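Reading through the structure tokens given below for one structure.
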Amino acid sequence: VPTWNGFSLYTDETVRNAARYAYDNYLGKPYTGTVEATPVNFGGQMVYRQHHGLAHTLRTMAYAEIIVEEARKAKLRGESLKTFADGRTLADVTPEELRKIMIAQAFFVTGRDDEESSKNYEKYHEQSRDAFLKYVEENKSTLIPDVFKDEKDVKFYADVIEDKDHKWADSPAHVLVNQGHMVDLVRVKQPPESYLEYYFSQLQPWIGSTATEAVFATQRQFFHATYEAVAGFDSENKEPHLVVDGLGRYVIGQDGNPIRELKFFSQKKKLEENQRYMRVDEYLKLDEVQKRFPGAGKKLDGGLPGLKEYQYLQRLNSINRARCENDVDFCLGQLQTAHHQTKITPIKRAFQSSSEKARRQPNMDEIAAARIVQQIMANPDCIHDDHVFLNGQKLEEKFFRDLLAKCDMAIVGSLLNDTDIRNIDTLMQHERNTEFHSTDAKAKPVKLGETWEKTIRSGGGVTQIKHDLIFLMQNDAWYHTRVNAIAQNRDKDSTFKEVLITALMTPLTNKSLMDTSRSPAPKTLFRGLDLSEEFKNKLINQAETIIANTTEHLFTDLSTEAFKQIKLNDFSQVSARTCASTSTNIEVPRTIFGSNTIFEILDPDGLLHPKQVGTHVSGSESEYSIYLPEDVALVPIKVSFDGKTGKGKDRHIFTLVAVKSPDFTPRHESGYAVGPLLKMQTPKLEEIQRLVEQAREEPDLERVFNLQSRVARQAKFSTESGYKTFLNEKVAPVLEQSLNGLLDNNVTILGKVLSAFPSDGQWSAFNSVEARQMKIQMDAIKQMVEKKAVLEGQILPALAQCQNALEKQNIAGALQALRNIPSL
Amino acid sequence: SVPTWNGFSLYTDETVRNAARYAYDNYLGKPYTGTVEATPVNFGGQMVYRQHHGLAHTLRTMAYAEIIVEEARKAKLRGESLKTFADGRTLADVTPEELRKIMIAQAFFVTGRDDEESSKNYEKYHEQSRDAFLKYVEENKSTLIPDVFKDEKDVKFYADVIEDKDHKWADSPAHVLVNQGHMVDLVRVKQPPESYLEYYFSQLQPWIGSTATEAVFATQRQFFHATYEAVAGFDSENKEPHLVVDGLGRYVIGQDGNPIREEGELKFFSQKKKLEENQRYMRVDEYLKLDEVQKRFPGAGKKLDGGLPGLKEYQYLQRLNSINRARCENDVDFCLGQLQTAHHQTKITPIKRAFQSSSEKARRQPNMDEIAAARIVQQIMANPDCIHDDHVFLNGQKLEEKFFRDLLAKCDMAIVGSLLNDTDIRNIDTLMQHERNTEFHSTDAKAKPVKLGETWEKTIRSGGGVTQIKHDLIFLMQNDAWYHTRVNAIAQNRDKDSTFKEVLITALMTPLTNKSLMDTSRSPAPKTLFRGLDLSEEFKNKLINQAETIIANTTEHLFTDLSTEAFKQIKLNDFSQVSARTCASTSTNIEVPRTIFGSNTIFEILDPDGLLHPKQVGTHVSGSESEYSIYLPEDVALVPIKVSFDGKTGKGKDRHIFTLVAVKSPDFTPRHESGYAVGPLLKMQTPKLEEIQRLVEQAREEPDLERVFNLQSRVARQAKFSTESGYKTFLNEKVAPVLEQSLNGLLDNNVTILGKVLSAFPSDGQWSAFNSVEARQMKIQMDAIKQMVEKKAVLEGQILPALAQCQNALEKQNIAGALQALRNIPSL
Amino acid sequence: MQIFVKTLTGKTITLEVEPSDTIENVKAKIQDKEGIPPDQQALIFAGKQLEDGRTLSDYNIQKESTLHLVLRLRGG
Amino acid sequence: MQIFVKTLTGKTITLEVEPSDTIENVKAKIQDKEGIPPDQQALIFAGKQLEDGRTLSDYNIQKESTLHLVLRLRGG
Ligand SMILES: NC(=O)c1ccc[n+]([C@@H]2O[C@H](COP(=O)([O-])OP(=O)(O)OC[C@H]3O[C@@H](n4cnc5c(N)ncnc54)[C@H](O)[C@@H]3O)[C@@H](O)[C@H]2O)c1
Ligand SMILES: NC(=O)c1ccc[n+]([C@@H]2O[C@H](COP(=O)([O-])OP(=O)(O)OC[C@H]3O[C@@H](n4cnc5c(N)ncnc54)[C@H](O)[C@@H]3O)[C@@H](O)[C@H]2O)c1
Ligand SMILES: Nc1ncnc2c1ncn2[C@@H]1O[C@H](COP(=O)(O)O)[C@@H](O)[C@H]1O
Ligand SMILES: Nc1ncnc2c1ncn2[C@@H]1O[C@H](COP(=O)(O)O)[C@@H](O)[C@H]1O
């Protein structure tokens, strides 16, 4: 199956001119014959040829187009289509060949003088051929050979129009023109089931059942778009079956079964007792019919859903009907909108729907990541070359690539504030000489922080900073190429600082865009890429597989297969994870940057939330940034060859539709960001470990001994009597006791030797130099002993009791351990 | 060139005392048959016939001979040059045998007196004294000749000395000793004192030297006190007239104002001589200030108190009239006892003058490191699992060999033993079990190794209670040489090739043995002990030299204190160490070291001031070793006062007896750096505070924020569907806000938020309104959320700030604010 | 040597240069000919954006080559 | 062969022995003649204490040598 070139009934100029000429000179011209020569009227506008006029012709052309589309899809799925003499299938019809087909179709009915069917068939198609060749001759310049290769080409298609010998199945041209006109009949004819089943019989061999179902479903959408009534279909209808070839009937007679040679019966032949015609329902319940028609047991509603019978009939007599029958551009517009819609409704039929168009609210790890980015932003001193060191925890390259890979960085950006924006300048300071590397290895390294201050940053308030950041992204390829490559995890040889900067800047950039964009979101954007030939070929295969397994249907819903192949072949991630650059003007990616791949992104349901980049005066890039929501897929609906680049490479345009569904959500294990944040919130508690460090200080016994030795020198010869009775009995024993108390750290000894220390008035009894000197040293020893008995006898038992209450869930007793301290 | 004395003494030789007894029995104690002062007198009711020239006087003269020879020998050992006789000998060369003969002669020197006549009957009285001597020799010819006197011509030599025919008072050592022995006594009688003291000093001084002479006359005044004789003063500034004693004359100062000197030479003046007008006598004050007298007499400018120090003049006179005076004058044994005690004290008082004094006889109180060492010993004892082969590992510290050798070297292990208890004693059995096959080695290399613990269990230990253990330990010490020789060598830091375990056992069991001894000994401390040693000839001779230097540089004095030289020589030559640092074995019976063990060295250790604190070892039945153990105090030295040659051992080597006196002084204290034991104990007691560090480990545990966020989703999905009327308006109204606020509080660590959402959690009664399975499920979940919030609000909002402020208040020494921080915690 | 810079608005602007010229030079040229402030100019050749300071020869833009210029401004 | 053990109390004990006699045995002989239980006996020769188990010839005690005997008991 070859790749199409984007040729379409709705955009080719030659085919539209052919339709105008056919309309101008024939259709819409009062019938010169008898039968239904009388015009009819819609909303005040007159249509001369109601049934075989312009809308019918344009529909025939549209049917040929979708028949080729669905034929190609079916050959790509592996179906075996009916072959012609060449061995070709309808799938092998080329764009040029189809243009010739449709041009013939435009004249296929122009040769009618009235609406007579039974007779005048030969004559009317002779007149159609004469019209066709007149048109060819009068535009021979334009037409030949560019459209038609030569005069014999023209006679081939003229021969198909003449239809002398009814060679309906000779070639693709014969099949497409005749069955193109045939499919339109499936409107007027009652009863519906019989006719729909018959026309279905005749199309089915050439394109397959799936394709035929898609053709007739699209057909009813075309009827709606050109204001033609749409019948119902009832598998259980009890009217009699109509044998379409010969307008006959089937019977059963005596024998319970139906009469078989099935035996054809004319309607004029009247037969025996208790013999009756076969009904519609029993015809559709025969096995031969079920095996070739999936209509059994099914029913379809007539009219339009949501429309009252009065409202539907009112819409059918609108002036838009006459606009369709008289205005080529208007009718082609209607058909084009229907055709485009039939490529989207299967896609959304295949996945669960969502009523919320906005991004979800944050999950726990996005909140934690937002906090970690605010803290890094707040203190850039924590950024080293190797790793980030914040509140005693160490985050390396892997952690930040995990944030870029698992967090919605836009949702993260929605949790940052104007202070984080303002701190961009400080972080830049700190990274004044950090070198960024473009992904172009011939580009010089460019310091970051420096350049930011030198060339980018322009003063002002926070909004000005936001614009400056957005400008850095829009303008500095040495920055945005590294940043995008890292965010999408497709970078080579990046420094840690580059990874970190990307991790910090992606959410902050998203915040700047969200806060500053004022535009209502455009619904068509274009994104250009320069891909390798192999990668592009992979994307083409995946897109063609998705498209070939997305089909409309009447009776047999294959949504499950569309779901399966879309998840096998999705390439949404090529536009994900980063602030992706797009333009509303296809010429930005096609002509200015020379991309060989162009994504035409369609967002009719407004799910991409693009945001405006810079200003969009004439001559600007008309740039918007997309940060693809986690649950939106960009599903391909068309792949077209667009010519070649300035460098000679092939260029393709992928048309993608944004689709939001819980089915597209990724599954990520939680905790990657909450954990490190929790490690950061654990207290240093250094006053406690210095309480422990002072709780392990050895007592200064030397001081103690010194005082008792001095007490000894002065406690042996003092001519004054009471100073020595005081010295031996009241001071030396306290130094005894105390020295042993400190030595064994027995708190019982110390707690009561406290009471044995002499008072200041006891010491004041002696006014000598050494007596006061001693009282000061005794006081210091008393402070030592007391603090020691207080620590090991009161405070640390309290802290142990409190702790033991904490491991036992007894919080109130834990506080009681602190407040109800027992005295010594 | 001084031979070692053999222990001969006036106070222990039997021959000399027999001669004194005979002299008294026959002549001295008999009444005077002459005229002048023939009348007997009375002391306390007892009669003395010869008061001035009786028994006490004779015994004193002999005592003077002994001290004159002693000080002569000391003076030649110091390097002094003494006056020689014709043969070339000095008084220092007098032998014990010769001194015995001299003393026997001295005993009769006055027996021939008929009364106290001086000027008239000198020839007759000395002829009668000579006859008394020869009578005694004749009646005892059997015992005395030839063993004491070699023949009759020897005897006639000493009889000739007694006769004193030709006043040849300086012909021989016998002449000098007998005449000046009798002369030295002359002192008590004569006033003025200074003149007499100077003259006798001048006649002894050439023969023994000034140092020696000073020692003689000082000891002399001590003998006077011990025999109840009055002691005069001495005043260099006395203004009495000088008495020229040689001739009982005068020196005169004329009108001109100078002493009358001959053609120079002071010339003698009779006291009867006519005196020129305004001519005057030389006073004592002027005599002692002449240059010739100062060069030969150090009494100038000095003064001495009379009587006894500490005694009132009235009680001094009361003491002089005691009955003990008559005992001295009539009882040979009593008087020799008095003199012996005085003589012995004059060898101690110089020693104690040379060093700082000490008032307390007890061991000092424990220092820091002894207390710590005692604790480490109790801990090793209670938990012997800590003893390895190279070290002890106790409470996270590693004590190696030298730590325990440091304890052995720097601690008074007796003081340490005083800090142990009966359960450490009881724990000896456990220690011995742990050391069942630890092998001890005698210092005798011909002995085989013994296993310590095994021998303890199978041979030494006898059951019973603690006291029995103490006795068993003491018995191990007393009885097992493979143990005590190693232990002693290690304790004294003189061991070769000891194992770590031998050192440790020594360090542990020296204090434990001391405790056993102090706890069990009851005997009163003996004041003479004997310790025997088998020393090499090199080492013994070194000790002999050191002791003789010390003794020769310890002298009594009157005017010239040489204490500084005694201090210098004692500190150069002290060998107290060879008796230190261990539980040293001694006996009260000299025959134990001399005869049972055959020691060639015997220390006669004397402890008159009770400073050694010996303890009884074993039993003291007859035939036992009468053993006591001494652990020498750090500040007590055993100072030598005498060295005697005592004969030969059973193996033929020379045996010597060193007499040592224990002397306590701060000067003998050693200086040791503190901390050798205190340090490791303090490092053992640094507290492991695991309950505190698990309080902080609980303070750093992360809250389950994912659980609160998931719970918000469950409140939401359970909120979408109603159940109770109303239950989901309750969820939207009262629970989802609390979960939001809790999450926001936990996202930050704002304790204000968590503290107020704590009050915002709905009550149990509000939840009692709903009875669904999901309602009760959710109240369980909400309880868990509230517990989470509560632990963070209490720790971060109340407890941890309280501990931070408490810490800050103690780090500013504000203990009152420190407790204030814990008990004055405000509620949220 | 002469080169042409083409715009999105359609006009084709012709410039006189030689390879030793920088791009500072080229946007100054374009300003003199069209009144286009140089900080608004973004110049692209064969898909790559050209940087101030570096010369025309460095990017191998040779005679008769076509550069593309787009206006690029800060928002607000 | 005969040896004499001399005591502190003055007595001289004469024993007839043989060089291969142990010291246990010698103390047993002393017990038989003077009634002194061997557990109280401490025998010394030339300054050295003799140990049970070893023979008289082991200590080189020969004819008419003199040993010394002291009583040695535990306290209490
Ligand atoms: N349509 C557009 O691409 C477009 C539109 C308007 C403005 N711009 C401007 O272009 C610059 C940004 O250019 P950009 O967005 O083309 O660069 P961006 O970083 O996507 O990367 C450009 C090139 O990187 C490679 N690349 C990108 N994604 C890849 C993937 N998923 N797998 C493999 N290769 C991949 C391709 O070569 C791609 O052309 C800015 O000046 C921007 O304003 C571009
Ligand atoms: N030594 C005695 O007078 C004495 C008294 C009573 C009992 N004992 C008994 O003797 C045994 C104890 O014997 P000990 O006290 O001779 O053992 P010890 O360990 O004190 O000494 C044994 C030998 O070591 C040498 N020695 C000791 N100290 C020395 C030193 N400082 N420098 C050089 N050599 C030194 C000497 O040869 C000494 O005789 C026990 O049975 C004990 O009951 C001995
Ligand atoms: N089975 C068929 N296959 C192809 N074309 C058909 C078929 N039936 C009808 N047509 C086309 O429709 C016209 C027939 O209409 P009718 O004559 O009403 O059957 C013919 O002109 C054919 O062009
Ligand atoms: N200068 C002296 N040298 C030696 N002996 C003396 C001296 N003076 C006195 N004596 C002794 O004392 C006795 C004399 O007593 P008197 O005559 O009072 O001096 C004499 O026998 C001597 O034995």
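Recorded method for this deposit: X-ray crystallography, 2.8 Å.
For all residues, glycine too, the Cβ spot is worked out from N, Cα and C.
According to Swiss-Prot:
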type	residues	note
MUTAGEN	C:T9 to D	Impairs ubiquitination by CRL2(KLHDC3) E3 ligase complex; when associated with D-7
MUTAGEN	C:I44 to D	Impairs ubiquitination by CRL2(KLHDC3) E3 ligase complex; when associated with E-42. Impairs ubiquitination by CRL2(KLHDC3) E3 ligase complex; when associated with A-68
MUTAGEN	C:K63 to R	Abolishes HLTF-mediated polyubiquitination of PCNA
MUTAGEN	C:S65 to E	Phosphomimetic mutant that binds and activates PRKN
MUTAGEN	C:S65 to A	Prevents phosphorylation in case of mitophagy. Decreased localization of PRKN to mitochondria
MUTAGEN	C:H68 to A	Decreases affinity for UBE2R2 in ECS(FEM1C)-UBE2R2 complex. Impairs ubiquitination by CRL2(KLHDC3) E3 ligase complex; when associated with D-44. Impairs ubiquitination by CRL2(KLHDC3) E3 ligase complex; when associated with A-72
MUTAGEN	C:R72 to G	No effect on ADP-ribosylation
MUTAGEN	C:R72 to A	Impairs ubiquitination by CRL2(KLHDC3) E3 ligase complex; when associated with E-42. Impairs ubiquitination by CRL2(KLHDC3) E3 ligase complex; when associated with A-68
MUTAGEN	C:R72 to K	No effect on ADP-ribosylation, when associated with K-74
MUTAGEN	C:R74 to K	No effect on ADP-ribosylation, when associated with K-72
MUTAGEN	C:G75 to R or Q	No effect on ubiquitination by CRL2(KLHDC3) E3 ligase complex. Impairs ubiquitination by CRL2(KLHDC10) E3 ligase complex
MUTAGEN	C:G76 to D	Impairs ubiquitination by CRL2(KLHDC3) and CRL2(KLHDC10) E3 ligase complex
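Annotated features, which come from Swiss-Prot, shown on the structure.
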residue	record	DSSP class
C:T9	mutagenesis position	coil
C:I44	mutagenesis position	strand
C:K63	mutagenesis position	coil
C:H68	mutagenesis position	strand
C:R74	mutagenesis position	coil
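In this structure the alpha carbons, written CA, of C:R72 (mutagenesis position) and C:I44 (mutagenesis position) are 12 Å apart. Over all protein chains present, the Cβ of C:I44 (mutagenesis position) has 17 other Cβ atoms lying within 10 Å.
For the mutagenesis positions C:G75, C:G76, the greatest number of Cβ atoms within 10 Å around a candidate Cβ is found at C:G75. The two recorded residues C:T9 (mutagenesis position) and C:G75 (mutagenesis position) have their Cα atoms spaced 20 Å from each other.
Candidate mutagenesis positions: C:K63, C:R72. Fewest other C-beta atoms within 10 angstroms, C:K63. Between the mutagenesis positions C:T9, C:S65, C:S65 has the most other Cβ atoms inside 10 Å of its own Cβ, all protein chains included.
Here the candidates are the mutagenesis positions C:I44, C:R74, C:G75, C:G76, and by Cα distance the one nearest C:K63 (mutagenesis position) turns out to be C:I44. Note on C:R74 (mutagenesis position): other Cβ atoms within 10 Å of its Cβ, all shown chains, come to 21. Here the Cβ of C:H68 (mutagenesis position) has 23 other Cβ atoms within 10 Å, regardless of which shown protein chain they belong to.
Residues from the set of mutagenesis positions C:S65, C:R72, C:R74, C:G75, C:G76 situated with their C-beta under 8 Å of a chain A C-beta: C:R72, C:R74, C:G75, C:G76. Only C:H68, from the mutagenesis positions C:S65, C:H68, C:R74, C:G75, C:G76, place their Cα within 10 Å of the Cα belonging to C:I44 (mutagenesis position). Here C:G76 (mutagenesis position) is positioned 35 angstrom away from C:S65 (mutagenesis position), judged by their C-alpha atoms. Of all the mutagenesis positions in the list C:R74, C:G75, C:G76, the shortest Cα-Cα distance to C:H68 (mutagenesis position) is found for C:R74.
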